Amino acid sequence: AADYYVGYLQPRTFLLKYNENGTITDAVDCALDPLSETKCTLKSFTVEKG
Amino acid sequence: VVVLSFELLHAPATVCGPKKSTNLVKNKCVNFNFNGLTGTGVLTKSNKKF
Ligand SMILES: *[C@@H]1O[C@H](CO)[C@@H](O)[C@H](O)[C@H]1NC(C)=O
């Protein structure tokens, strides 16, 4: 026997983050939860109170 | 009847013009034609980690 995983793709919008060497380090889905939608609008990973 | 399809402003690919090449000059206001990309400026040695 063996093991292998399978998923599927969908059209989404992401917020990729590049470091100083040009390599992707983190990303945020823009349609997962209310908090993630705020980050995409502000285009920042840190949200102040308000 | 002969038909043909084109595509522009993409990744640098083949099927290009027959113009002759030239040399490289640095630290001088010069025009460049790097495989479709057109403009003017001052070319200098970079240090980005592509
Ligand atoms: C970027 O690359 C330089 C040299 O390769 C290295 O010194 C530096 O730690 C790197 N920065 C990272 C991986 O965040």
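Chain B is numbered as in Swiss-Prot; shown residues: 510-559, in order.
The backbone N, Cα and C atoms fix where each Cβ goes, and this holds for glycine too.
According to Swiss-Prot, the mutagenesis experiment B:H519 to P carries the annotation: Increased resistance to human covalescent sera neutralization. Within 10 Å of the C-beta of B:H519 (mutagenesis position) there are 7 other C-beta atoms, taking all protein chains into account. In the three-state DSSP classification, B:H519 (mutagenesis position) falls within coil.
As a natural variant entry, B:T547 to K appears in Swiss-Prot alongside the note: In strain: Omicron/BA.1. Counting only residues at least six positions away in the same chain, the Cβ atoms of B:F541 sit under 8 Å from the Cβ of B:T547 (variant position).
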